[PDB]
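The next block holds one structure in the form of structure tokens; read it before the comments.
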Amino acid sequence: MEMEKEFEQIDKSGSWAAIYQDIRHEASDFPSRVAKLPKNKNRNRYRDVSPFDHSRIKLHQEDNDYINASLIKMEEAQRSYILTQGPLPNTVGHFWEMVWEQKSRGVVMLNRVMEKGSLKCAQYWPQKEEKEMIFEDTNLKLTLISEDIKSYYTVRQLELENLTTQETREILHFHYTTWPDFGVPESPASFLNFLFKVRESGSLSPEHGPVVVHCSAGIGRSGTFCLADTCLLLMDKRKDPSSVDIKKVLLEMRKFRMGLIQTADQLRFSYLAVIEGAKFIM
Ligand SMILES: O=C(O)CSc1ccc(Cl)cc1
């Protein structure tokens with residue numbers, strides 16, 4: 001079916017639950033043996049969220065190559081994304097080591113450092129120009145250059161220095177700051193606007209490494225981000241835009257990382273955003 005009237009009519013019969021469950025029932029299952037080694041326990045935020053062996057990002061080091069991060073590779077759409085958990089205090093250095101090695105241009109953050117009174121991820125970037133951060137274990141330096149604070153998101157300009165070779169690179173930090181503590185946004189407007197600002201920077205482009213995206217666990221809000229972009233990019237690519245099947249796209253993406261889209265509310269928002277962005281950017 002066209003994705004607009006599946007929506008009008010899921011709300012109507014209201015089977016959002018039902019639909020979301022079939023997706024869970026049909027999603028891929030692949031091994032995660034590396035994530036589950038004892039030696040990595042402390043490297044995972046959540047015990048039920050792990051990267052598949054086949055698609056995990058490997059750090060370049062003899063030590064331990066492990067990070068909770070997955071490469072999502074969309075073939076027809078010609079877009080790749082790295083989805084990862086928000087970093088822990090002990091893993092911050094691994095995170096930036098990963099950004100350096102994969103040659104990413106942008107980092108996209110869909111959550112606040114603190115939500116609902118608990119820590120959602122480490123404060124992993126510097127907040128004042130004159131106070132730079134240094135990751136000792138991976139031998140990197142990170143400096144804040146500038147920042148643009150707008151009402152629904154912020155953009156930061158950062159400098160990452162490989163202290164071993166003295167090479168420097170410019171990283172963009174795209175920080176969506178207003179997703180609610182509970183539930184999903186009510187309108188997708190601002191989310192839509194954020195998404196187009198990321199495209200505009202060149203961060204999602206092939207002339208760079210994959211974009212790094214994350215929230216808490218790296219599956220819920222992060223999955224909405226990548227599903228939406230890919231669905232909107234496919235729409236413009238096909239002779240008939242209406243042929244795009246979002247459930248099909250989501251199940252493809254779940255071949256590369258478990259659990260993408262965590263609630264039916266999030267599934268709904270995804271359709272809603274795609275339906276709306278279709279008719280605008282068109
Ligand atoms: O949770 C943190 O603070 C970082 S993860 C971690 C968990 C357990 C141990 Cl023993 C060390 C780090």
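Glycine too: its Cβ is placed from the backbone N, Cα and C atoms.
According to Swiss-Prot, the protein has these features:
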type: MUTAGEN; residues: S50 to A or D; note: No phosphorylation
type: MUTAGEN; residues: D181 to A; note: Substrate-trapping mutant
type: BINDING; residues: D181, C215, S216, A217, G218, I219, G220, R221, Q262; note: substrate binding site
type: MUTAGEN; residues: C215 to S; note: Catalytically inactive mutant; abolishes sulfhydration
type: ACT_SITE; residues: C215; note: active site, phosphocysteine intermediate
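Taking the features listed in Swiss-Prot, we show where each one sits on the structure.
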residue	record	DSSP class
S50	mutagenesis position	coil
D181	mutagenesis position	coil
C215	mutagenesis position	coil
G220	substrate binding site	coil
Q262	substrate binding site	coil
Taking the Cβ of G220 (substrate binding site) as the centre, count every other Cβ atom within 10 Å, in any protein chain shown. 22
List the residues of the same chain that sit at least 6 positions away from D181 (mutagenesis position) in sequence and have their Cβ under 8 Å from its Cβ, in sequence order, or write 'none'. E115, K116
Hey, what's the Cβ neighbour count for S50 (mutagenesis position) at 10 Å? 22
Given the binding-site residues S216, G218, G220, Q262, state which is nearest to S50 (mutagenesis position) when distance is taken between Cα atoms. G218
Name, in the order they occur in the sequence, the residues of the same chain whose CB lies under 8 A from the CB of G218 (substrate binding site) and which sit 6 or more residues away. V49, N68, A69, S70, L83, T84, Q85, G86, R257
For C215 (mutagenesis position), what is the tally of other C-beta atoms lying within 10 angstroms of its C-beta? 27
Neighbourhood of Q262 (substrate binding site) by C-beta distance under 8 A, where only residues 6 or more apart in the same chain count: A217, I219, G220, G223
Among all the protein chains here, how many other CB atoms are within 10 A of the CB of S216 (substrate binding site)? 20
